[PDB]
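A short write-up of the structure that comes next.
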Amino acid sequence: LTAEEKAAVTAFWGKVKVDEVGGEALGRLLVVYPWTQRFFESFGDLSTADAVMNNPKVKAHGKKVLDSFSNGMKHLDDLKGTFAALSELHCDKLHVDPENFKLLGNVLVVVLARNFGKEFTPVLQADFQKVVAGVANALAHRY
Amino acid sequence: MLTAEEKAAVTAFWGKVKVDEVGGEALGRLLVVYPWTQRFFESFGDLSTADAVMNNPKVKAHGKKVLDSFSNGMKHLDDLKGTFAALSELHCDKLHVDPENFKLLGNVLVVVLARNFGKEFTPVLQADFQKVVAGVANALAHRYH
Amino acid sequence: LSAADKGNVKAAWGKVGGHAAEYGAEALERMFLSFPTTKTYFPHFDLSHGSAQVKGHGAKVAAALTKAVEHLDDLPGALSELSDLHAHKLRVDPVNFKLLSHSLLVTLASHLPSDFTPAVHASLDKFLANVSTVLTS
Amino acid sequence: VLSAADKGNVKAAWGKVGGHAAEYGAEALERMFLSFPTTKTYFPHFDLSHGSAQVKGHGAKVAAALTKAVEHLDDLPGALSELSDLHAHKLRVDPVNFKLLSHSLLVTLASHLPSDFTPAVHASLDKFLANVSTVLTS
Ligand code: HEM
Ligand code: HEM
Ligand code: HEM
Ligand code: HEM
């Protein structure tokens, strides 16, 4: 990202309720791309969209996922370093296919769009696309 | 990537490869199997049929050059990023080829090696070549990141 | 698409109502800004915000999606001319359909936040993937 | 959804496979597991080393399913309904892994059928395996 784009995403991120947004994003991933539920057997009831969205473990996990995005947002020129440990975990221990990192990033962007309306402009969304591409790339690096 | 011993084994196999034959075949199969890739080759003349594609002299000549770049990569397996930096600029900044296609051509090359080498292209050797073509595709895509 | 997915798609497209052309243009703009590789398909356009060409093209895209929504049981037939154009003439890379589809979901979520439930999102995703499959066959 | 031309090429190529289909299925799995280790995590109950009888036997099952598909190209959703449920609902197989097995199958077929694996046949087989994959992930 350029300095201007970094400033724009930094400013926007300050407005984001990460607990709410993260839970929505993770829940939507599990609903829209149901094979991803393979990785969350221990989370209990994922039987329906409503069960997924209201599942306390989904909401709690989603918050933690978005906390890692918050860390990335402070290190946009060193996402590789920032996500190195999580790359090891997701790639070497969990064996998540890296395509799914792109899918979760894109779901997050849809969620931001849903939650922010006209504030989530084409330009701001394009900046966030650069962010989520960077995060997905960093997470895939151990492949 | 690869250990020195593993590099010796892939180098030995690669020594057998006829780049004119294999390169032309790989590029032609990309254009036949994944026909959207023809978007980038309008200047190559007749791509109207599978036979036209495979027998097109420009496709064969270009494929040889593609395989020469794989041969260069095979000599610099610990610095694919640097080796493919100029080609990354060409494919990403100038042509805007979607990087998914770099993976597709690498996998076509693996299929072509299998077709041409049969029994000799073992599962073990193929797996090391999968690492090589992934590395080449990643290096070529670097200008998008 | 399943009958439930078809229900969600028709209901969502109903909520879009008279805004479909506007949302088509916005989706294109979001695609071009987010995914600059896609701009090389439209070197003949002015791609600046609010351009007449993007507005007009967005209306065409929306009209094709409306046609799809009205012919969910026969997309191959209904979109035959558009499939030939995209796959044979234009040689559009299949990846780019994913990028436009995502751009359309972002647009719909932006404008229909109450209606864009997780289930509706899933159904619209499958719809756009089905349209994309037809246009790349 | 295959074209007539693709159906013809698939039936002809699979005919040439003949009584080696199980062998090729087993080799394709072996190549998938070696080249794409993420796929191994779907088979915790298997020994995945070269020559495993479990990989051999599973290859025969996969071959039987592909043969059934070749014999029912006009109704893959129907013919593969049990396998679709198993892979999509029970096993939750990531769609990407179907690409990885499909590639592994093409490598295997190219190795064994070098005269028959023409560019056109390669293209048809690619579309066949993509169509099977779509059905099994629906
Ligand atoms: C942008 C992409 C992603 C980010 C930033 C991310 C981040 C995280 C973080 C930060 C954790 C650790 C939470 C903690 O502190 O305990 C985690 C755990 C995990 N992630 Fe992800 N993740 C991503 C994508 C995915 C995807 C796509 C999947 C699977 C489809 C996945 C599956 C998991 C699993 C299974 C765990 C461990 C859950 C458990 O402990 O039971 N992640 N992820
Ligand atoms: C691993 C993947 C690839 C490698 C190693 C590779 C390599 C090369 C090389 C070495 C050249 C320059 C040849 C010369 O000396 O003139 C080249 C040019 C080119 N490549 Fe690739 N390439 C790859 C993938 C692709 C793909 C997927 C496409 C399109 C779908 C593509 C399209 C082109 C085009 C359009 C040119 C220029 C042709 C011209 O001169 O008009 N390449 N590539
Ligand atoms: C849901 C997916 C899509 C739909 C419904 C769609 C619809 C349309 C329609 C209705 C037209 C006009 C046809 C005509 O004038 O007869 C068109 C033209 C075109 N589309 Fe698409 N399209 C889609 C995806 C794409 C993608 C992904 C690209 C490239 C990134 C693309 C590039 C083009 C181009 C280059 C034209 C011709 C432009 C021109 O006439 O000036 N389309 N599309
Ligand atoms: C062309 C694609 C595929 C075909 C035709 C196919 C076919 C089969 C068949 C026939 C069975 C046995 C079902 C039974 O015993 O009732 C099966 C089981 C299975 N498949 Fe696949 N499969 C395909 C792709 C995949 C992929 C991509 C994966 C994962 C990477 C996978 C993982 C499994 C697993 C884990 C089982 C169960 C194993 C067991 O019970 O021992 N399959 N498949």
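For chain A, we keep the numbers from Swiss-Prot: what you see runs 2-144, in order.
Determination method: X-ray crystallography, 1.3 Å.
Cβ coordinates come from backbone N, Cα and C, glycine included.
Taking all protein chains in view, 17 other C-beta atoms sit within 10 angstroms of the C-beta of A:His62 (heme b binding site). Residues or ranges marked as heme b binding site in Swiss-Prot: A:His62, A:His91.
Among the natural variants that Swiss-Prot reports, A:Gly15 to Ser is described with the note: In allele B. Counted within 10 Å of its Cβ, the other Cβ atoms near A:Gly15 (variant position) come to 8, all protein chains included. When secondary structure is read from DSSP and collapsed to three states, A:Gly15 (variant position) falls in the helix class.
Annotation for A:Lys18 (variant position): same-chain Cβ neighbours under 8 Å, separated by at least 6 residues, are A:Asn116. Record note (Swiss-Prot), natural variant A:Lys18 to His: In allele B. The unchanged residue is displayed.
Record note (Swiss-Prot), natural variant A:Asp20 to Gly: In allele D-Zambia. The unchanged residue is displayed. Summarising the environment of A:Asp20 (variant position), the number of other Cβ atoms within 10 Å of its Cβ, over all protein chains shown, is 15.
Here Swiss-Prot notes a natural variant, A:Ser43 to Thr, with the remark: In allele D-Zambia. Sequence-distant neighbours of A:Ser43 (variant position) (same chain, six or more apart, CB under 8 Å from its CB) are A:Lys58, listed in sequence order.
Swiss-Prot lists A:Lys119 to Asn among its natural variants, and the accompanying note reads: In allele B. The Cβ of A:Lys119 (variant position) lies under 8 Å from the Cβ of no residue that sits 6+ residues away along the same chain. Look at A:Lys119 (variant position): DSSP puts it in a helix.
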Going through the variant positions A:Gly15, A:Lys18, A:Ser43, A:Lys119 in sequence order, which have a CB under 6 Å from an atom of ligand 1?
A:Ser43
State the Cα to Cα distance, in Å, between A:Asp20 (variant position) and A:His62 (heme b binding site), rounded to an integer.
9
Within the chain of A:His91 (heme b binding site), which residues six or more apart in sequence place their C-beta under 8 angstroms from its C-beta?
A:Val97, A:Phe102, A:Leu140, A:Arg143
Pairwise Cα distance for A:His62 (heme b binding site)/A:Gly15 (variant position) [Å, integer]:
20
